[PDB]
Amino acid sequence: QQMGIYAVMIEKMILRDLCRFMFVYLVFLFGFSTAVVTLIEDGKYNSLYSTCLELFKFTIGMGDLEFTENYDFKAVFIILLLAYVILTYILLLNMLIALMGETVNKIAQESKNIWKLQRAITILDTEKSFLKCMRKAXXXXXXXXXXX
Amino acid sequence: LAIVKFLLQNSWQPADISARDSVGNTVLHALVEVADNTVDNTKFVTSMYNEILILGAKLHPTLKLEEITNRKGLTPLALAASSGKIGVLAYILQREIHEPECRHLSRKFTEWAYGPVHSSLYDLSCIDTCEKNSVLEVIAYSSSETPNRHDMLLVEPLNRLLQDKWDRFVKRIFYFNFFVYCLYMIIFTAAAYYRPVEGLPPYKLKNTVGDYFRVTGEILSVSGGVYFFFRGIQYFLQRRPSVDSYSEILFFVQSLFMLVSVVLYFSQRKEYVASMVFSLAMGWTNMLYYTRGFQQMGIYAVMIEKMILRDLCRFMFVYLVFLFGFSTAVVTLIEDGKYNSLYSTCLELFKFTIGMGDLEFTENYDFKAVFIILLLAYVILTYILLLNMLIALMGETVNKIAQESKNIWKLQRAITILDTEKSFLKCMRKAXXXXXXXXXXX
């Protein structure tokens, strides 16, 4: 129950929140990385993939800031990197946490329903998927509230 | 009321029910002006309004009272909407009257009702009022001075009307615009990505497939650039501008950057590109604008805008202040080694915030314990205290916004739709509302 309800949040969190942050992250990272590749003539940081990977590290927590020397008009390259970090590493990562905080507040009662549903589906299937082997097939609940 | 009646009905001098005050306002205009969006306010204005109309139609049936414009060209409705008097605008939208002479006055007529079921019909003046103003048009591009502008779309006649268009024609129109824009981006990037390395551009065109392809892209991208600049100018001029409605400004700015780059290129300066690099970056981010009309994504984009200026802006000031102070304290500290330069020390100080902070980066400082104390304090107040604070504050902007940020998204689709039809050549387009209904209540 504690772990299963937790797993529901991970699934809920992943597609909607993670999916949303991923799109913008790909859009920002792609744009800025392209802007950088244009910027650098040589040194293997020219390759779009290579620049893009270097740009990713900023998000991971491994960002190098000024990784490559072989660029012209140096102040612009730094401006490009500072803007990418401010909008994208800080503004996004901190935003993602707050939005995650939202999915968590709304879910939990809903995420208990989902967990309850999942056990039911697992149980229902095994008996059906259990060969419909001999199994129970009266309900009553012991009760005591007064009301008296 | 009684005196309103006695004024209009008396034997001695009946009031002219349509007279205009110095500002052009009639009694219906004045009532709109006297509304203050409180529940009991709406209630009294709303029915005194009703009362005036009932008296107009009783006493002087020929008079189309609603239609009378104040000095500024505003019908009562259009004033209501210009000044965020929403309860009253909503009442006008929802007006329904049934009595002899009722039909001329009423806003909504209901026609099909089945034991379950109900239908509502809306006039509707606001959508089709090309000649002077539209309720949607007034709401869609409001001053942003007005106390209540975001709220208004919600009312049933306008909000449903807007949703209805998008399904029928407009969304299909928007996607083609988005797709067309996307290609412009791949091209701007592609030329820039593949631009020739060799100096003193522009180098003469090669007799190669690659030279032919890249050159088309460069021309296409600049041409793409002009479109925004032309569209942009119209908004400044046509939009009667005017830091509000930023997305248009960003589109204008990115294009301007692209234009400046073009001026530099023909000048033949090597740096034309730095202009180009800025122009390319501005464009991809502006792709974030195209998210709207996707409900989950568009609402999300509103939070990014809301988050950015107020929260990001606030954290930025203190961050610049702290980082500047401490960095200066450090430069003084170090005699030599290139960590003396204020910019260099400041950049080294920044890394602490990124997550790349070096702690003790430089040896060549005196009184070493002090330098470490300086760096530890900067980290404690500034990396941890700030970054963790920024997250909590962001958590706050998020909680307050979301309902508000849904209103903003709704507003943005409306503005996009309203403009395309107006900005769509005012091409032939719809210009009856009713809502299928079924609640009992029975």
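Don't overthink the numbers, they just go from 1 along the chain as shown.
Header entry for method reads electron microscopy, 3.3 Å.
Using N, Cα and C of the backbone, Cβ positions are placed for all residues, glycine too.
For the published mutagenesis A:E54 to Q (Swiss-Prot position 636), Swiss-Prot gives the following note: Slight modification of pore attributes. For A:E54 (mutagenesis position), applying a Cβ distance below 8 Å and a minimum sequence separation of six or more within one chain yields A:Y45, A:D64, A:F67, A:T68.
Taking Cβ-Cβ distances under 8 Å and a sequence gap of 6 or more within the same chain, A:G61 (Na(+) 1 binding site) has no neighbours at all. What Swiss-Prot records for A:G61 is Na(+) 1 binding site.
Marked as Na(+) 2 binding site by Swiss-Prot on the basis of similarity to another entry: A:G61.
Note on A:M62 (mutagenesis position): other Cβ atoms within 10 Å of its Cβ, all shown chains, come to 12. Annotation of the published mutagenesis A:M62 to Y (Swiss-Prot position 644) in Swiss-Prot: Slightly modifies channel permeability; the original residue is retained in the structure shown.
Record note (Swiss-Prot) on the mutagenesis of A:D64 to N (Swiss-Prot position 646): Strongly reduces the affinity for pore blocker ruthenium red and lowered channel permeability for Mg(2+). Under the three-state DSSP scheme, A:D64 (mutagenesis position) falls in the coil class.
Per Swiss-Prot, the feature Ca(2+) binding site maps to A:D64; the stated evidence is similarity to another entry.
Record note (Swiss-Prot) on the mutagenesis of A:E66 to Q (Swiss-Prot position 648): Minor modification of pore attributes. Sequence-distant neighbours of A:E66 (mutagenesis position): residues of the same chain at least 6 apart with a C-beta under 8 Å from its C-beta are A:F77, A:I78, A:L81.
A simple way to gauge crowding: the CB of A:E69 (mutagenesis position) has 10 other CB atoms within 10 angstroms, across all the protein chains here. Quoted from Swiss-Prot, the note on mutagenesis experiment A:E69 to Q (Swiss-Prot position 651) is: Minor modification of pore attributes.
Quoted from Swiss-Prot for the published mutagenesis A:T122 to A (Swiss-Prot position 704): No effect on PMA-induced enhancement of capsaicin-evoked currents but reduces direct activation by PMA. Secondary structure at A:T122 (mutagenesis position), as computed by DSSP, is helix.
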Recorded positions satisfying Cβ distance under 8 Å to any chain B Cβ, from A:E54, A:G61, A:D64, A:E69, A:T122: A:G61, A:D64
Those mutagenesis positions listed as A:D64, A:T122, and which of them has the most Cβ atoms within 10 Å of its own Cβ: A:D64
In three-state DSSP terms, the structure that A:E54 (mutagenesis position) belongs to: helix
